[PDB]
Amino acid sequence: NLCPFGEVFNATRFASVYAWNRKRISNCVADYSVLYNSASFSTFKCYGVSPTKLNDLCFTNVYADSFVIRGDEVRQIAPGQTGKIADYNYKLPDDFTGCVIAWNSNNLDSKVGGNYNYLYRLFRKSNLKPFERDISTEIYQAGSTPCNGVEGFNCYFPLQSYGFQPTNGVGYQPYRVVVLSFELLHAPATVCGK
Amino acid sequence: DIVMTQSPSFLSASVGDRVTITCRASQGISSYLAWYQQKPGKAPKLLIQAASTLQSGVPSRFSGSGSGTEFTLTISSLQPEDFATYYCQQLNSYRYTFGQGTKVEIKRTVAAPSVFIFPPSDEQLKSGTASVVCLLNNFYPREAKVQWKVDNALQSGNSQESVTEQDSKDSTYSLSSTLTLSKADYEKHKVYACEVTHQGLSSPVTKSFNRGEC
Amino acid sequence: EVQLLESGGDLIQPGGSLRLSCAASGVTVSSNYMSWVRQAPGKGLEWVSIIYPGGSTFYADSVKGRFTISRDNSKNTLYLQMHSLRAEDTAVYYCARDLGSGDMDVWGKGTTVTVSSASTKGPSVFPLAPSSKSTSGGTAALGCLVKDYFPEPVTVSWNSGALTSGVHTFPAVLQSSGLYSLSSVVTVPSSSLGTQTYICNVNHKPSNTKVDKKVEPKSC
Ligand SMILES: *[C@@H]1O[C@H](CO[C@@H]2O[C@@H](C)[C@@H](O)[C@@H](O)[C@@H]2O)[C@@H](O[C@@H]2O[C@H](CO)[C@@H](O)[C@H](O)[C@H]2NC(C)=O)[C@H](O)[C@H]1NC(C)=O
Ligand SMILES: [Cl-]
Ligand SMILES: [Cl-]
Ligand SMILES: [Cl-]
Ligand SMILES: [Cl-]
Ligand SMILES: [Cl-]
Ligand SMILES: [Cl-]
């Protein structure tokens, strides 16, 4: 059977980056020719692997992580980056082995009055670890007094909304991102190419 | 990148007026805009964030609105403590770009400047430099043009000028313009003049002197 | 209450180094987006540097590679370490708390940094003599030119404070020499030119300079 990459790339709804979605891909033949022969991607950067030479490799597991961020922020989905997205939403390791794929989705993820269904984490005491997913909504304590789950001064809701409107500049328009992680453990390799 | 153009640079209003300040971004920034108020010698004060959220405690006068590429700050009823400089700031940007600022000043009636020109003193000339000073006294509005002329040649590049803040009593401005030449250059020419154009003058006023003649 | 108290600003030569401190109360520096923002004399606001709650730091292009932002949790204090200072770094420097998106609600009072090669010098005071063709029965202008001093400020009075009406002391301008210059003027009734003495009193504390300049009508 063929790997369900279509379910990830062509999904109707994408996740907010703070609650990024992960699809675990196993026991299937992966046809990567569908991806690198597509003229619909604006970002296609791979680390520790060649895209065209991917059909000749077997891996134990493949992970497909997907979410929506700003075009300004696609540069943060890479090893060794800092910023609100890399620090507090989605973090790649230094030794990352995989591919980061992105494309403009302003036609889908922006509404006339402004789309607010897409959120990102703005406040967090410390940086995320690689592949860490934080979905907490706890009120953030920016000062001395405890918040007790009530908003107010020095007590902020940790998530912020993107303002995706069609009139935004490219760097502020929504982009859908798919991160492929390639994992080679001391187990049977279940994801190969042709 | 995104350039924030804030207009106008100077705005004259009266107490109780409705004031509109405009901040234009070179492309769409959704609602990512903040407004600040700053008075002379004080730190800026946050008024509105996210283009339409009045910060807590700021009086109901200040109103922020606008979306996409044109944003406005609206002061519904200007009070005496609102004469200040206002700044817009692009939010959620790598650059933290500020606007150039809008100074809101006290409106009054037009007043023509009294113009005076001063030759360099003999004491300064002994030191090798000649400063020629043109004074524009108690005028309104602030827009005024000073053209230095030396033997009828329009001078540019060798003068500096300075304007006072609005007088606490009559809300006028005063301006000083200094033309700086070496003593050698000063002594190669005879007629020194500053020509002043201002809304309160039906035609440009020129004050002049001849070097060497009392 | 909530306050940011910055210090460390000073006069320093180009190529010098300076550390600014910002002690906070009512806000936890390590838990906040904290920024430095500066304002050159007579200009607008310029963001300088920011440190995220998680520790990431970012810088404006004009200061990159020269300034470093840091903080001390135990002292609840923000810092700005400045190296290889330039004349264009001259500004009032504010520390501010950033609510997250760049909208800063808590500001300090600011500390003043001056970067200049100029030597401290007291001003020359030259008279701006009242014109001989003063309006008959009208108003005459006279004053003092306070030239080539450093650093700011100077103070000017007239007749030891006895003359205040009609006085305009202008903002100083920075000449290309790096030295400041200003003028102070007063309008008086033309009739008083022959009987009332006018003296401008100039004080420049950094050079311990005190100068009284009698301003008289010029004789042929
Ligand atoms: C994601 O979908 C695209 C497009 O799918 C096709 O077009 C849609 C409008 C709809 O009609 C679908 O049912 C179609 O299958 C895929 O790109 C197409 O792939 C097919 C087969 O490989 C090819 O014949 C088409 O020419 C391709 N379209 C374009 C515009 O190039 C794409 O492969 C899908 N992604 C994944 C990961 O499967
Ligand atoms: Cl990193
Ligand atoms: Cl004007
Ligand atoms: Cl003369
Ligand atoms: Cl820390
Ligand atoms: Cl520490
Ligand atoms: Cl003074």
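Sequence positions for chain A are given in Swiss-Prot numbering; the residues included correspond to 334-527, in order.
The backbone N, Cα and C atoms fix where each Cβ goes, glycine too.
Taken residue by residue with DSSP, A:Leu368 (variant position) is part of a helix. Listed in Swiss-Prot is the natural variant A:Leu368 to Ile, annotated as follows: In strain: Omicron/XBB.1.5, Omicron/EG.5.1.
There are 7 other CB atoms within 10 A of the CB of A:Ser373 (variant position), with all protein chains counted. For the natural variant A:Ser373 to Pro, the note given by Swiss-Prot reads: In strain: Omicron/BA.1, Omicron/BA.2, Omicron/BA.2.12.1, Omicron/BA.2.75, Omicron/BA.4, Omicron/BA.5, Omicron/BQ.1.1, Omicron/XBB.1.5, Omicron/EG.5.1.
A C-beta separation below 8 Å, combined with a sequence spacing of at least six in one chain, links A:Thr376 (variant position) to A:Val407, A:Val433, A:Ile434, A:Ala435, A:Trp436, A:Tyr508, A:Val510. Variant annotation in Swiss-Prot: A:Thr376 to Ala, described as In strain: Omicron/BA.2, Omicron/BA.2.12.1, Omicron/BA.4, Omicron/BA.5, Omicron/BQ.1.1, Omicron/XBB.1.5, Omicron/EG.5.1; the structure shown retains the original residue.
Its Cβ placed at the centre, A:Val445 (variant position) has 8 other Cβ atoms within 10 Å. For the natural variant A:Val445 to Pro, the note given in Swiss-Prot is In strain: Omicron/XBB.1.5, Omicron/EG.5.1.
There are 7 other Cβ atoms within 10 Å of the Cβ belonging to A:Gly446 (variant position). DSSP assigns A:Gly446 (variant position) to coil in the three-state reduction, placing it in neither a helix nor a strand. Per Swiss-Prot, natural variant A:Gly446 to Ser is noted as: In strain: Omicron/BA.1, Omicron/BA.2.75, Omicron/XBB.1.5, Omicron/EG.5.1.
Neighbours of A:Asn460 (variant position), defined as other CB atoms within 10 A of its CB across all chains, total 16. Annotation of the natural variant A:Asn460 to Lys in Swiss-Prot: In strain: Omicron/BA.2.75, Omicron/BQ.1.1, Omicron/XBB.1.5, Omicron/EG.5.1; the original residue is retained in the structure shown.
In the structure as shown, the Cβ atom of A:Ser477 (variant position) sits within 10 Å of 13 other Cβ atoms. Recorded in Swiss-Prot as a natural variant, A:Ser477 to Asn carries the remark: In strain: 20A.EU2, Iota/B.1.526, Omicron/BA.1, Omicron/BA.2, Omicron/BA.2.12.1, Omicron/BA.2.75, Omicron/BA.4, Omicron/BA.5, Omicron/BQ.1.1, Omicron/XBB.1.5, Omicron/EG.5.1.
Around A:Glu484 (variant position), the C-beta neighbours below 8 angstroms that are at least 6 residues distant in the chain are A:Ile472, A:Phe490. According to Swiss-Prot, the naturally occurring change A:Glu484 to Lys is described as follows: In strain: Beta/B.1.351, Eta/B.1.525, Theta/P.3, Iota/B.1.526, B.1.1.318, Gamma/P.1, Zeta/P.2 and Mu/B.1.621; May enhance affinity to human ACE2 receptor.
Secondary structure from DSSP puts A:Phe490 (mutagenesis position) in coil. Here Swiss-Prot describes A:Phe490 to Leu as a published mutagenesis experiment; the accompanying note says: Increased resistance to neutralizing antibodies and human covalescent sera neutralization.
Looking at Swiss-Prot, you'll find the mutagenesis A:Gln493 to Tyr noted as follows: Reduced host ACE2-binding affinity in vitro. Every protein chain shown contributes to the tally, and the Cβ of A:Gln493 (mutagenesis position) ends up with 19 other Cβ atoms within 10 Å.
The Cβ of A:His519 (mutagenesis position) has 5 neighbouring Cβ atoms from other residues within 10 Å, across all protein chains displayed. What Swiss-Prot says about the mutagenesis result for A:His519 to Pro is this: Increased resistance to human covalescent sera neutralization.
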Exercise for review: Note down the number of other Cβ atoms within 10 Å of the Cβ of A:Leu368 (variant position), including every protein chain shown.
Suggested key: 18
Study note, to complete from the structure: Other C-beta atoms within 10 angstroms of the C-beta of A:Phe490 (mutagenesis position) total 12
**Study point:** Cα-nearest neighbour of A:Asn460 (variant position) within the listed recorded positions, A:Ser373, A:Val445, A:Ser477, A:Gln493
**Key:** A:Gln493
Check your understanding: Which whole-number value in Å describes the distance between the Cα atoms of A:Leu368 (variant position) and A:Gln493 (mutagenesis position)?
Key -> 32
**Study point:** Of A:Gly446, A:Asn460, A:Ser477, A:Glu484, A:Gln493, A:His519, chain C-adjacent recorded positions (C-beta under 8 angstroms)
**Key:** A:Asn460, A:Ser477, A:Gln493
**Study point:** Rounded to the nearest Å - Cα separation of A:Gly446 (variant position) and A:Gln493 (mutagenesis position)
**Key:** 17
Practice item. Work out how many Å separate A:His519 (mutagenesis position) and A:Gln493 (mutagenesis position) at their Cα atoms, rounded off. Key: 41
